[PDB]
Amino acid sequence: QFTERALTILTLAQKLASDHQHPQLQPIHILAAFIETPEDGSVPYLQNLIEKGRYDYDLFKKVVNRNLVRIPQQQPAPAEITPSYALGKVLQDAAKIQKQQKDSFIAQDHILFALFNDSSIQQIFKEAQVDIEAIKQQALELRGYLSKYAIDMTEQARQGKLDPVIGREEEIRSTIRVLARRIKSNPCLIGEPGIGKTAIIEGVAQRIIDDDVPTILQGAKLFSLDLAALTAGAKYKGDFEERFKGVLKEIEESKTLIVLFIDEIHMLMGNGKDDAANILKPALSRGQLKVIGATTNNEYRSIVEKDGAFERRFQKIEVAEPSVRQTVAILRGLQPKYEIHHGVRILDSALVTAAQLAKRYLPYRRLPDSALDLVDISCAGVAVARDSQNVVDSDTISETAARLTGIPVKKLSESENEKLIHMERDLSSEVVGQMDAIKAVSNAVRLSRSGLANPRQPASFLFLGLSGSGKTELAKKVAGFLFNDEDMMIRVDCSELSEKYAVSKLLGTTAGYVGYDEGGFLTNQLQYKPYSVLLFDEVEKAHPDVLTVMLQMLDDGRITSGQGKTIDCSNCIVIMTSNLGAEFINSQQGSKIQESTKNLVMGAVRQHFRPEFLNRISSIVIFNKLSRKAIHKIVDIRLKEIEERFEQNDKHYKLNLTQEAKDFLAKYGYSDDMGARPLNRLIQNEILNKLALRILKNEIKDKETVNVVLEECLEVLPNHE
Amino acid sequence: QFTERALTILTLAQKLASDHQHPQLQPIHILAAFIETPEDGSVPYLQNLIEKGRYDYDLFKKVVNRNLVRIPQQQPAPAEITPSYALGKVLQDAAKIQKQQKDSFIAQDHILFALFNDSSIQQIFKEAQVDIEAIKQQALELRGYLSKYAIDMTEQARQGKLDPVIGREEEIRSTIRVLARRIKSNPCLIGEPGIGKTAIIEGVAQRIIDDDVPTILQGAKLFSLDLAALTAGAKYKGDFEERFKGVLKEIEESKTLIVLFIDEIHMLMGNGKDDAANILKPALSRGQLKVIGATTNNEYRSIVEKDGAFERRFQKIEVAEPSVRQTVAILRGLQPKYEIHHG
Amino acid sequence: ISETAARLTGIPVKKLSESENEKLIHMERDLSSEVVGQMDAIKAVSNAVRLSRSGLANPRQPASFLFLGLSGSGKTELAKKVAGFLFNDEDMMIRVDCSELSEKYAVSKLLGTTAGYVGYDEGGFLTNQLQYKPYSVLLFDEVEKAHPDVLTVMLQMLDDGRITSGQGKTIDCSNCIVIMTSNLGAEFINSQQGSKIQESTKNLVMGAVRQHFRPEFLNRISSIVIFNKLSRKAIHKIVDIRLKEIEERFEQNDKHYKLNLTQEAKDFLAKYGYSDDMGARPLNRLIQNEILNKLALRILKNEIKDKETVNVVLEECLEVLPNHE
Ligand SMILES: Nc1ncnc2c1ncn2[C@@H]1O[C@H](COP(=O)(O)OP(=O)(O)OP(O)(O)=S)[C@@H](O)[C@H]1O
Ligand SMILES: Nc1ncnc2c1ncn2[C@@H]1O[C@H](COP(=O)(O)OP(=O)(O)OP(O)(O)=S)[C@@H](O)[C@H]1O
Ligand SMILES: Nc1ncnc2c1ncn2[C@@H]1O[C@H](COP(=O)(O)OP(=O)(O)OP(O)(O)=S)[C@@H](O)[C@H]1O
């Protein structure tokens, strides 16, 4: 109800009546409280609403002292009988004043006002008007000041607005050590955004709230300064100093250990300096004016480069991210806040896994926030879904994260079935033979899905064999099964090389040079798409400088960029290709991959491909030769897909191909030295060419047949009508 | 003294005395100043105390006009002699109110009140602005509007004027889930141009309109922000921050919640940062301030590489491209829009 | 002065902690539990940090070593492990991806954008990291493929430990540690003349080092460090370690091996994979390809719900807990 100051003045009125041996309390006794002390700082006595308003404080002093002498000496027992209606009314009026003034507590000024409004000198010896406006003016110009300049974190903390923080006790102590300096009063927190800089300032506030602060700072209070009053609050040229200088001086003395702080101190460098608030502050740094700032490391760098002065006042305080275990500790401290915020229970394992998840899948975010996001997001997820529950650790988190960050890998299937149990079948259905390539694909994904693959390495395989054997097709089909979308594959022509390639590859352009589109094909796409299948079109012909660079993705997945940042791959499957082995494939020694032969190939590949790459690669995969037996399946597969891809079914075929057509293809388009690719030449050269002509001649109205000639031919529906 | 809002009204009042070529400014010119133009945020006329007080502000304007035509002269050379003793009193009364309120400047709120104390309609059943007690009941809702700076997407959606979505419901659900968060409340739609990120934000408006959103977001008023308000409304250093702060404060309190939408985040990020206004939003972003944003993945790149601050305020959401069949579904959803569009 | 300065400037080298028993004295031991063999390499780094902490390191220069030998000999692994030991965090390693480098260099590494040129993100990757983080350890990956102009300018830090940027600012973090790597020596370790590389062979390595790098580098490096091939008993040891580390790292340990590697599983990995030119990585890949992928399937099929074992089947295979145990 009352401020401590208001209570003091009222209390003094009461106790002065006791000390002066006076019966019922009168307006006189509150006036006695007003003149209770010689201290000029006491507004009720010298730096008064009277003295700086309209009348000599002595006039009033003598009104009161005359009256105090005039009231007769009583037995101590009644010395302060009651406030009666007289002081009751003054206090009630002080409350009416609060309502008029919109003041949350009764001020000593409300007591000064209310008393003065009711009061009049009781005797002819002194006269003075109750100059209400003068006393209000003087009251308004005193004490109330920071609500116009900075947000009072400490009182708001007393009011429960503070978020307590843990695990930063040294960082908090560091700000204390700096704040405890006698000369260099200015600390600043420097680090990554999301590192916990504001959190540390609030940590200081927590230290203040629990009064765990050294005498120099023991009475401290924190206030959030800048942008509003320092920028929005400006229309005139001197507005960088009006209000700003004002508050700097308002807080230098008496009013406890006021410490302002800046959360976004980046501004305080000035756009071209020009003392845009920025210089006046350090200009006054020889004393008081204790302020703590906060900036990111790069913003720090920028304000340093753009100023050269605040840095002589401000102590650089480095803030490091916590370890995963430490992150969990803060998560635990924060856990109940989240359970409350969302009305859901959270498992300790939720917190544990959130933190390690973040380390694994959120490289662009710091652990404090990243882990918290996984928690607060999961909780929010449930809060929305709550119309139905609680948060369940990795269950909720893996799904939640995958939904936002990508990586469905962690969701686990409703049924593993086609999801890597029967996948070898499904892959063998799309492509024929080459089961080891198929197994490699499945295994790559299975290890990823199971959390077993070495996390530092993307699945990586190099595919050897004769072009036309399905090496690209495999990669595309992998994307097919990986995303249920074959166009999500990333494919780079790795053979387009000379040394002049930086940006075309993950290296990017370099900032400071023309062009700021970097590694678009790889770096930008990788940043955007957390995983894919990356196909390198004949690494056999790629320049070795690039291959050496690609190695970095191949293993130890970290990826740099000319932007000064990194990408850091993880879950992208990479596929490299070569036909070196064609020199051995053309031996035609069985459809199966032969021992020794395949080794001569891989040996030669190393000779013509840095083994350093191959010494990191998950494995080299070799394709089976497409024997006619393989063809006997492939032809149907391809004719089916080829037809299905032909726009819409306004015609298409009945396809009475039977063995006769199949064999023709196996006897005519079947080049032992070019895989199935020449069968496609046959198919288009014969089947589609005739078809196109029949369509062109409008000899087909709907459907179509394939009729073996002894070659192939088509039928006529309308007779060239 | 007076601030810009009060000065605008006062300026208009004096202008009106000259618009009517009258030697002096009268209370009627001020009442006319209160009702100048149909700009909703004008508390003196439309989003006013009058409507809240159950009065017809246009009828009142007819009253004002009936009084303005009774001005005894419109003689040119005689015009513009004095502000009048009558309004001396009113402006002095405004100063008294400032003292009553501990206010360092006279706002339109105060100048309204002061005239109202001295205003009248010579009518028993006055069609006047609601009497002073109501003036206080509603005037006290002020201090202690966004439509000036943004389009109410939710209201447009309530009025239809919206194109339905398909498939993107999942990123919408993600958006709702992010908005529902206590700390990082801001989802952002990131991806290729043309994917449907605007379509998603309209989809969000639909969910609000359709009551498919939990109460804490259900009542949200979704707005299309900045650009014009940000820069077209600018002239000088700091007035970006002023409009920003104004809006941010509005969304900070009382009106359940307001959600702001930023389509092209690149519009922010200052200029090499330099805290060139943009930063205020991140600065205050901790106070819930539910915001939805968007950006081209490459734009995201060009700003995320530089910023780092907004990243702790928003949730990155990739928006997937629909398959051909899904695309057909959108075409089907929009089919009636197209048939209507061209007949 | 040391403690308060350290809290603000890091400088752990100025602490002189009572924990030296572990904090350097047992460093070689601790590192040998992480790194198999490569005794001299372990000692080389350890020696440098001992001079740092003892105040004997000369402020004019960072610790500097060149790691030569078979890829998969643990060259970058050692470097990471000393980041681990030295700063209690392997991820603090500022690996310098030197082969990822063109003549543009500047920003992506140590110099940054010449001030006044567009892009005010300057030396973000290396210099700014030191600017922000007084010192750490840096690892120069495959310096053989670094652009020559860059190899040359980085010499300003190699000795006369200066770091002048395009920002117009200087860091001079001579307190750091740098490790350079190369596969240059692989051609001589491939002589396979015992597991430990002998004299003459090392001279050939150094011959090649001189062909690749100038005295302007080579005589500034604290030492060239040449890595050995692992002994068959040593790979036995690395196998044990890696298998344990992999499972220990395995996200949530929802599944769990008895890890009955016995002599036999370990021998199968060693015998099946120990080519003298392989590097330890293929043994690690082998177990992933031999068993772990089978495990993944067993998990997916619910053959492994919890726990797991090791079993040896001659050829190799993996047992199940077929009742979804
Ligand atoms: N040590 C900690 N104690 C308590 N809360 C923490 C801690 N670390 C992080 N947080 C959480 O992190 C969020 C605010 O993070 P901060 O690190 O202050 O953000 P910030 O990094 O200060 O913002 P910048 O980077 O200066 S814009 C809050 O929601 C806190 O719950
Ligand atoms: N589900 C949907 N997916 C895609 N587009 C849709 C969808 N529903 C409606 N549309 C319409 O298709 C267009 C999608 O455009 P936007 O979402 O603006 O594209 P964008 O992702 O915002 O990229 P910009 O910035 O508009 S080029 C809009 O003009 C919508 O009217
Ligand atoms: N002696 C060893 N002690 C511990 N780990 C080892 C050892 N040798 C190899 N490794 C493993 O090898 C992998 C890293 O191998 P390194 O030989 O450092 O790679 P690298 O050959 O240094 O890379 P380059 O060739 O310089 S790009 C790690 O996954 C280690 O587990």
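All residue numbers given for chain C refer to Swiss-Prot; the residues shown span 546-859, 874-884 in order.
Technique stated in the header: electron microscopy, 6.7 Å.
Cβ from N, Cα, C; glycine included.
Quoting Swiss-Prot on the mutagenesis of C:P557 to L: Impairs prion propagation, but does not affect thermotolerance. Look at Swiss-Prot and you will find C:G614, C:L615, C:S616, C:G617, C:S618, C:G619, C:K620, C:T621 tagged as ATP 2 binding site. Quoted from Swiss-Prot, the note attached to the mutagenesis of C:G619 to V states: Impairs oligomerization at low protein concentrations. Quoted from Swiss-Prot for the published mutagenesis C:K620 to T: Impairs oligomerization at low protein concentrations. Reduces ATP hydrolysis rate. Unable to confer thermotolerance. Completely abolishes ATPase activity; when associated with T-218. One entry in Swiss-Prot concerns the mutagenesis experiment C:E645 to K. Its note says: Abolishes the ability to refold aggregated protein in vitro and to provide thermotolerance in vivo. What Swiss-Prot notes for the published mutagenesis of C:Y662 to F or W is this: No effect. Looking at Swiss-Prot, you'll find the mutagenesis C:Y662 to A or K noted as follows: Abolishes the ability to refold aggregated protein in vitro and to provide thermotolerance in vivo. According to Swiss-Prot, the mutagenesis experiment C:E687 to Q carries this note: In HSP104(TRAP); completely abolishes ATP hydrolysis, but does not affect nucleotide binding, thus keeping HSP104 in an ATP-bound state; when associated with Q-285. The annotation that Swiss-Prot gives for the mutagenesis experiment C:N728 to A reads: Almost completely abolishes ATP hydrolysis at NBD2, but does not affect nucleotide binding, thus keeping NBD2 in an ATP-bound state. Reduces stimulation of ATP hydrolysis upon substrate binding. According to Swiss-Prot, the mutagenesis experiment C:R765 to M carries this note: Can oligomerize in the absence of nucleotides. What Swiss-Prot notes for the published mutagenesis of C:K789 to A is this: In NLS17KA; fails to concentrate in the nucleus; when associated with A-778 and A-782. The note that Swiss-Prot attaches to the published mutagenesis C:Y819 to W is: Site-specific fluorescent probe in an otherwise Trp-less HSP104. Fluorescence of this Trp changes in response to ATP and ADP binding at NBD2. Has no effect on ATP hydrolysis or protein stability. In Swiss-Prot, a published mutagenesis experiment is listed as C:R826 to M, annotated Reduces ATP and ADP binding at NBD2 6-fold, but does not affect ATP hydrolysis at NBD2. Reduces catalytic rate at NBD1.
Screening the mutagenesis positions C:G619, C:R765, C:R826 for a C-beta under 6 A from any atom of ligand 3 leaves C:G619, C:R826. Recorded residues C:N728 (mutagenesis position) and C:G617 (ATP 2 binding site) have their alpha carbons 10 Å apart, per Cα-Cα distance. Other C-beta atoms found within 10 angstroms of the C-beta of C:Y662 (mutagenesis position) number 16, with every protein chain shown included.
C:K789 (mutagenesis position) has a Cβ environment of 13 other Cβ atoms inside 10 Å. Across the structure, C:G617 (ATP 2 binding site) and C:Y662 (mutagenesis position) place their CA atoms 41 angstrom apart. Following the DSSP three-state reduction, the secondary structure of C:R826 (mutagenesis position) is helix.
DSSP gives C:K620 (mutagenesis position) a helix state.
When Cα-Cα distances from C:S616 (ATP 2 binding site) are compared across the mutagenesis positions C:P557, C:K789, C:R826, the shortest belongs to C:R826. With respect to C:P557 (mutagenesis position), the closest of these recorded positions in Cα terms is C:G619, chosen from C:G614, C:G619, C:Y662. Reported as a whole number, the C-alpha separation between C:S618 (ATP 2 binding site) and C:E645 (mutagenesis position) equals 22 Å. On the backbone, the CA of C:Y819 (mutagenesis position) and the CA of C:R826 (mutagenesis position) stand 11 Å apart.
Across the structure, C:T621 (ATP 2 binding site) and C:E645 (mutagenesis position) place their CA atoms 16 angstrom apart. Rounded to a whole number, the distance between the Cα atoms of C:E687 (mutagenesis position) and C:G619 (mutagenesis position) is 14 Å. Within 10 Å of C:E645 (mutagenesis position), judged by CA to CA distance, lie the following mutagenesis positions from the set C:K620, C:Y662, C:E687, C:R765, C:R826: C:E687. Comparing the mutagenesis positions C:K620, C:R765, C:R826 by how many other C-beta atoms lie within 10 angstroms of each C-beta, the top residue is C:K620.
A simple way to gauge crowding: the CB of C:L615 (ATP 2 binding site) has 26 other CB atoms within 10 angstroms, across all the protein chains here.
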